[PDB]
Each structure stands twice: as C-alpha cells, then as structure tokens.
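Participant: Questions regarding the structure given below will be posed in turn.
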Amino acid sequence: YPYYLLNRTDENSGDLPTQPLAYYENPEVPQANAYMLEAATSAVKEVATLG
Amino acid sequence: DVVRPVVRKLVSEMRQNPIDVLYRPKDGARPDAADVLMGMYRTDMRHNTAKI
C-alpha cells in the first residue's frame, strides 16, 4: 500500500483530534552504563600488569 | 588499583640491579689482602635466604 489511512470522524463527537503521533523511544543503554563499562575495562587493563 | 602497578614496576626495576658488598684493600694494604674475606662473604651470602 502507498498510504497509511486513518479514520477522520467519530459518531458521538466531531472529527478525531489526531494528536501528533508518538513512538516508543528506542532503547538507549544509558551513558552511565557505557561510561562505567569503559572505566572498568580501563581499570582492569591498568592493574593487569606484573610490571 | 592504580598505584599497585607502580609498586610492581619499582620492585622489578630494583630487582634487575642486585647489589652486594665488595671488600677492597686499604691504601697501604697488600694488593691481595681482601681476597679471603671477600671469598668467605660470597660463600656465606649466596644461599636463597640472603637473596630472599
């Protein structure tokens, strides 16, 4: 289909309000988790030295 | 840890340069006076206990 049709009218009211469409926000992996992952990796790299 | 690797590096660096006594004769002493005492020191201070 080349369209995405929507109903315009409702019986016991005027036209449908049709507020702007909302989408579920994409998963983020909060930058707290990423920054702490980087910090832990860097820490392990620093201590993993016998000299 | 961010400091323990530094301690490891320092310990390894100073373990690469062992230091031990080296007896030498006096100014007026004979040119072979220090051999026997130095040899006894090497004999005594060569086991694992001294290095440890």
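Here chain B follows Swiss-Prot for its numbers: 58-109, in order, are the residues you see.
Here the Cβ of each residue, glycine as well, is placed from N, Cα and C on the backbone.
From Swiss-Prot, for reference:
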MUTAGEN   B:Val64 to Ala, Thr or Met  Overpackaging
Participant: DSSP three-state call for B:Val64 (mutagenesis position): helix, strand or coil?
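Facilitator: The three-state answer is helix.
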Participant: B:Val64 (mutagenesis position) has how many other Cβ neighbours within 10 Å of its own Cβ?
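Facilitator: There are 10 such Cβ atoms around B:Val64 (mutagenesis position).
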